[PDB]
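Report on one structure; see the data block that follows.
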Protein chains: 2
Amino acid sequence: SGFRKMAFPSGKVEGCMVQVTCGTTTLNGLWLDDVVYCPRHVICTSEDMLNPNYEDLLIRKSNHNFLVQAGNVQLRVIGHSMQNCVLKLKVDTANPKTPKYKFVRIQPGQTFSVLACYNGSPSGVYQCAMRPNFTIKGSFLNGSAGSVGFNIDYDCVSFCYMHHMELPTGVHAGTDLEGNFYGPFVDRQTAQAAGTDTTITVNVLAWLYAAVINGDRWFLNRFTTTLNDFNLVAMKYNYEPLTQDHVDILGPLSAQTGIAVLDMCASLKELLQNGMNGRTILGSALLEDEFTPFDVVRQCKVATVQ
Amino acid sequence: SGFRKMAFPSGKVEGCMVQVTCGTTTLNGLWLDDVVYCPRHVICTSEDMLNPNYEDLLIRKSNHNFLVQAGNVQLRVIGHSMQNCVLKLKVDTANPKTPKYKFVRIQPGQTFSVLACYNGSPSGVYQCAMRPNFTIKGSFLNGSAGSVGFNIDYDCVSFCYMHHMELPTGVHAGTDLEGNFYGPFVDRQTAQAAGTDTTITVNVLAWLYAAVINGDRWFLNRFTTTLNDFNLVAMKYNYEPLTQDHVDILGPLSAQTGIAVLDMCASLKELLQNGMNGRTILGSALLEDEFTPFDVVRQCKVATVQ
């Protein structure tokens, strides 16, 4: 029993992290086979960030302008190119610790693990969710760009996020591993802002099921509702509408607890309207939305099969 | 910016995890050089756990009775001994992935990263604190015993916890890597009560500093108090006494923010006596106590030196 914010083990990703230096600018790269992937603003000085002309800046860089280090090992750059907002640096050495991997592009609501790195050195691991507004609520300082987000299944690393930038609300934006930003964000100088975020309803429901599985059930009532009725409540409180697909995905949690999904929706409606009144759920005094149904099933080993 | 529950990168520990099976009982072991460390209850079945003569039970076990698998590949046991509540199984193969390591005893209030494992396979990583009542609020199911807790300092892994058991309140107990339990617990099947837990005051202060560093300053009003007056309030709210030693270790956070420790104590006193006014701090609607001062300094790279 118990329930914690849990990341995937990070070892398979640690062996892929390198430092990339161009002049005086440094960030992290991801070394898979004989390519290092990193954010393209490594080619910018502080002066360039007034208005970076990335294509013009890159044309004056040779292979020798890129210093790539895996720990103390120097990886010689033998080619370079730009793909959307990432650079691909071809190196002379293939990474012997390259795991089985895929590059994937995820949807809002999905969670992933982040290996935060500085100067090519892994510092820590934590869990993030892709927010409905395509930001993430990470923990990133200057020098962390190029840190990646990932999930692991059957020893295959699915890389879904490369970190690029921080917005003045304290939230983070980045790309897939082909260099395409999530959301409307750009790595230019435009005075941009994130859209209004909402709460990930299906994840809150998953977390309420985790709470019941772990014995916290004071919030259960006898009532039920419908998708139509519940979604009027969701709109009022800035929650994402619940879809029937979400209801179906919650199936294994409903199956193991015996609590119908629309019954759990009626419990959530009451929590939204009246709050918790000095009580907690899984150690929290607010409704948590960064655990997916998959996250709960995996961490609590939810199964009716024996 | 940002502030997350952050674990150390787990790769160095992943390569040490193995499965130990004795009869129908399976749990995890820690493989360092030519020794596997695991909880001694692997030698027990339902038949002999109320009053297990572990010395007698171990005598009935030969080296062949211990099946050790590293990545589903068998390691041959060539010796076995018991040290307090752990077994040391000598194997004929030294682990080529053994990191630099130390076995350490942590103090109450200190944090560590847990690599949760089942059948020798790492499942996830999360952060825990050693509670004042010497339990931990983990996430552990049957088969997770032998999972370990650790911190990393300069490529040295300091192992501080090996998981053994769950108390009926849903919290967890275990040993150091010398096999001595934290707190008044035994691996015997006696009914065991944890002491009433208390809140880790110095950690709440550290987390309030983390909030300030991240821009969350609504609870600062330039008030200050004395150490004795603060400790009178702490006592009323089930908070641990704050010692001058605790004040000292908050130094780096006070240094970067310019907020004296006793000013932050006055802020915390106000939050305790009057509540959080419905507000959230760093994504929490309650006061969080599982970040140490060092955790904040590490994650936020706190320093006045440039």
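All residue numbers here begin at 1 and follow the chain in the order shown.
Cβ coordinates come from backbone N, Cα and C, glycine included.
What Swiss-Prot says about this protein:
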type	residues	note
ACT_SITE	B:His41	active site, for 3CL-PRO activity
VARIANT	B:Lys90 to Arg (Swiss-Prot position 3353)	In strain: Beta/B.1.351
VARIANT	B:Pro132 to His (Swiss-Prot position 3395)	In strain: Omicron/BA.1, Omicron/BA.2, Omicron/BA.2.12.1, Omicron/BA.2.75, Omicron/BA.4, Omicron/BA.5, Omicron/BQ.1.1, Omicron/XBB.1.5, Omicron/EG.5.1
VARIANT	B:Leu205 to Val (Swiss-Prot position 3468)	In strain: Zeta/P.2
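Annotation: no recorded positions among B:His41, B:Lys90, B:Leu205 have CA atoms within 10 angstroms of the CA of B:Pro132 (variant position). The Cβ of B:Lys90 has fewer other Cβ atoms within 10 Å than any other of the recorded positions B:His41, B:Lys90.
Cβ neighbour count for B:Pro132 (variant position): 20 (other Cβ atoms within 10 Å of its Cβ, all protein chains included). For B:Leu205 (variant position), the same-chain residues lying six or more positions away in sequence with a CB closer than 8 A to its CB are B:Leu242, B:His246, B:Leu250, B:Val261, B:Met264, B:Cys265, B:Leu268, B:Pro293. The two recorded residues the residue listed as 'active site, for 3CL-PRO activity' and B:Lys90 (variant position) have their Cα atoms spaced 17 Å from each other.
The secondary structure of B:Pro132 (variant position), as reduced to three states from DSSP, is coil rather than helix or strand.
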